[PDB]
There are 2 protein chains.
Amino acid sequence: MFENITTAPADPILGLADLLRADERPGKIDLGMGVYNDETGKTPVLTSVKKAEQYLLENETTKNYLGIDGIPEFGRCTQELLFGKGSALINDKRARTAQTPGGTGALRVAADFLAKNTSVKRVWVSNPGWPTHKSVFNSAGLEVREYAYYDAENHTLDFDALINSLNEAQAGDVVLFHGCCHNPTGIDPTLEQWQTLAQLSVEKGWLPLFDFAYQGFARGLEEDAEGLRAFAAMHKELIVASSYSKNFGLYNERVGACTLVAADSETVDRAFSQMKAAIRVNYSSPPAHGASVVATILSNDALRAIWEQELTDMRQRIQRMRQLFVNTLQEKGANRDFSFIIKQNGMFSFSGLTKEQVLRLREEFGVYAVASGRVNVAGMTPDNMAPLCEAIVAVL
Amino acid sequence: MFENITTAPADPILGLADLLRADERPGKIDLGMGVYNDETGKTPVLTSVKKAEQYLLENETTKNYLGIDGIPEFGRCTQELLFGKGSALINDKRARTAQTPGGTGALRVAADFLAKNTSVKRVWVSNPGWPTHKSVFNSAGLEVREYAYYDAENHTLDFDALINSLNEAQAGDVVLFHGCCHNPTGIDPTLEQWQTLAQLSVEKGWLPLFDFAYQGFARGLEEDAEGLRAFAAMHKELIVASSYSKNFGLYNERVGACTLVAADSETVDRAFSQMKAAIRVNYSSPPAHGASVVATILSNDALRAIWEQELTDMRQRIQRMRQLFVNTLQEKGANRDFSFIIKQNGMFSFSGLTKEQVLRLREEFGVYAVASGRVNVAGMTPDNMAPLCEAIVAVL
Ligand SMILES: *Cc1c(COP(=O)(O)O)cnc(C)c1O
Ligand SMILES: *Cc1c(COP(=O)(O)O)cnc(C)c1O
């Protein structure tokens, strides 16, 4: 039965891991996958997380199955983090949250839910964008369409082209937006642009689907959610797929959530029962450990304070590497101006390097980036900055 | 968009949890979901697990993403547990294992893999059986067919009817077998019957898919895998979905595996790349905690010894509750003979109660069982045995 199965094409992002371990030479620099590194080039477990794990080890009395939607406290805390402490969506009980295995798992659950319970046939994603989006929605039987977003010549958000691109989107179509720290451009809409988009969305009857994997990496927890909250004030329905992989450094514990919002509590509950049905035939119930860590931290004043400071330190170290990167590039004979990199937020930098330049950096310099020219700034340290910039200057 | 979504039908097994919390009266007895309870009626964390979690808390240095297939040690140890220490399947590198979120997650991964990478169109499951099987395979677009299995009049495995039922199965069809502790009959084929089945399977060209969620609950770790090993000796290809939810008491951490076997290493690797592609568009990579606990225990001689003894104690307590159940039933005026319950292995008892009797036990006695008449013996304690048997005798 398996004689004729064909080898699967490598993943443009996940596949980098395979090439890295395969490469033996020393001095390799991993600027591929979006993982935070500290000044020493390691991805440590946060102190707040270690303390929460300590608490769980001493107070946990059973590993008995969680409900299909997961830990309730986790859901409450996630909703507060997304919509704000005293949000009306929470007061009117218009939102339902299912704990899922990572933000990717939330997208999959959203995809299966939409495919068999609604008339949705098309999902609009940005270009440039995150490849996994297309792969996940296509796997559920939904077609993916792309909308313009980036002005490569001016290194800015091409709002005009974005709006014109979306005019081709019909009512009932799903439009996916990155909450903040757009992957991979790092360029987000201003509050006024978000407001215009929220207004345009209601008017044309689109179903907003927010992918929120970097809350806290742009400006702050509350500020980074302003766009989403702008939409939530106008819309009766929406979907939010969020992840705690980066802001909690819980990558491998797979901690995320899929939040559903409807016009009222009876409608959301009815729709949510079908979301649970989708989860039931996938992994049944979610993994407790990671989500339990998040709930413990967010619900304990002391731990939350420590975590929030650790998040701030991560955001600040990336900002510093971002400025050291630009300076070191020009300092070593940078062919052109890379000041546009300072205005990008998040872990990445959409450098503008071509596919061949990225390939060359990999083969003769041992520097790994994504073929799109996306580099992980969070992967830069004071130690690898010099050799890193020297390789880039050599391929320009 | 969500105005007209219909409420999802309740799950025959998972739904019991919702009715239990909704029921306020005291004295409720949960004999529904397959979860182990100790003499006190609680589902404790195993001591070996607590020790492994202790080790992880002190030695873990990062939560960085695991590869798509999970922790390699976990896979190695899982293969050894399934096929035996020095198995030829392991020597010839004919098997590939992906760590998955629970045994249900492994089934889903197997389902998606088969649906888009092979000609498989039909999956054969037993009747009586486990409802989630049909739901998972149907969700992937595969049709489910049922084969006879139980002799309700003699409380035995109707081998004749099983064979005749499967003659309608064509080559290229998938046939699902429960490794041991058949859910819900608790009646497994003898070694000789397994051998006959392995022989019949090869001859008719079926693709075996084993669901192994109770290894160690029938007779022992090695003995419980004899059937599977009988098949693995004859077949060139097969699939095994296993779970550590019960034998490790790690229900909510979602620890399972999907093992693929092919004629040779180049074929399995090629086919496995497509299995990873299936996982990639679902949850990306698996949750580390639970699987890391399992790997730690199985690879440490000291911890493994403690765990194995804890497994033995669980199996033995269930056997004792099984005999106390029968005695207490006749002792209180049991209408008929329930000695057939002693010969069933695993956590359950296929009692023979009708749907109405089960409904009545629930509504006026507060005793919860599955509509199929399946009762969780592992949920019985010396404390609830009396009231439990009195309710059952009243509905007979
Ligand atoms: C990292 C990321 C996610 C989710 O990641 P998980 O590891 O699955 O939690 C989702 N969307 C984008 C754009 C991301 O960068
Ligand atoms: C319990 C069980 C499983 C898997 O359970 P998970 O909780 O998903 O690990 C699979 N098949 C049967 C027949 C089971 O009883």
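Counting begins at 1 with the first residue displayed.
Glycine too: its Cβ is placed from the backbone N, Cα and C atoms.
Note: B:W130 (L-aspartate binding site) has non-local neighbours B:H178, B:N183, B:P184, B:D211, i.e. same-chain residues 6+ apart with C-beta under 8 A of its own C-beta. In the three-state DSSP scheme, B:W130 (L-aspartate binding site) falls into the coil class. Residues or ranges marked as L-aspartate binding site in Swiss-Prot (evidence: a large-scale study or a structure entry): B:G34, B:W130, B:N183, B:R374.
Among the mutagenesis entries in Swiss-Prot is B:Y65 to F or S, noted as: Slight changes in activity. Listed in sequence order, the residues of the same chain lying 6 or more apart from B:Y65 (mutagenesis position) and placing their CB within less than 8 Å of its CB are B:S285.
Quoted from Swiss-Prot for the published mutagenesis B:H133 to N: Decreases to 60% in maximum rate of the overall reactions in both directions. A C-beta separation below 8 Å, combined with a sequence spacing of at least six in one chain, links B:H133 (mutagenesis position) to B:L107, B:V123, B:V125, B:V144, B:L176, B:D211.
For the published mutagenesis B:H133 to A, Swiss-Prot gives the following note: Slight increase in maximum velocity of the overall transamination reaction between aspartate and 2-oxoglutarate.
Note: B:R280 (mutagenesis position) has non-local neighbours B:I68, i.e. same-chain residues 6+ apart with C-beta under 8 A of its own C-beta. Listed in Swiss-Prot as a mutagenesis experiment, B:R280 to V is described as follows: Reduces first-order rate constant over 25000-fold.
Here B:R374 (mutagenesis position) comes close to B:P184, B:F348, B:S349, B:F350, B:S351: these same-chain residues lie at least six apart in sequence, with C-beta atoms under 8 angstroms from its C-beta. For the mutagenesis experiment B:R374 to A, the note given by Swiss-Prot reads: Reduces first-order rate constant about 10000-fold.
When secondary structure is read from DSSP and collapsed to three states, B:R374 (mutagenesis position) falls in the strand class. As a published mutagenesis entry, B:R374 to F or Y appears in Swiss-Prot alongside the note: Second-order rate constants are reduced by >5 orders of magnitude.
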L-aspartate site, defined by B:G34, B:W130, B:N183, B:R374: further same-chain residues with Cβ within 8 Å of the Cβ centre: B:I13, B:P184, B:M347, B:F348, B:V370
Residues B:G34, B:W130, B:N183, B:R374 [recorded L-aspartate binders]: greatest CA to CA distance in Å: 12
Other CB atoms within 10 A, centred on B:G34 (L-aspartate binding site): 24
Near-A candidates in B:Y65, B:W130, B:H133, B:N183, B:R280, B:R374, the recorded positions, by Cβ under 8 Å: B:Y65, B:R280
Cβ neighbour count within 10 Å of B:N183 (L-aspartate binding site): 23
Recorded positions close to ligand 2 - of B:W130, B:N183, B:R374, only those whose C-beta is under 6 Å away: B:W130, B:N183
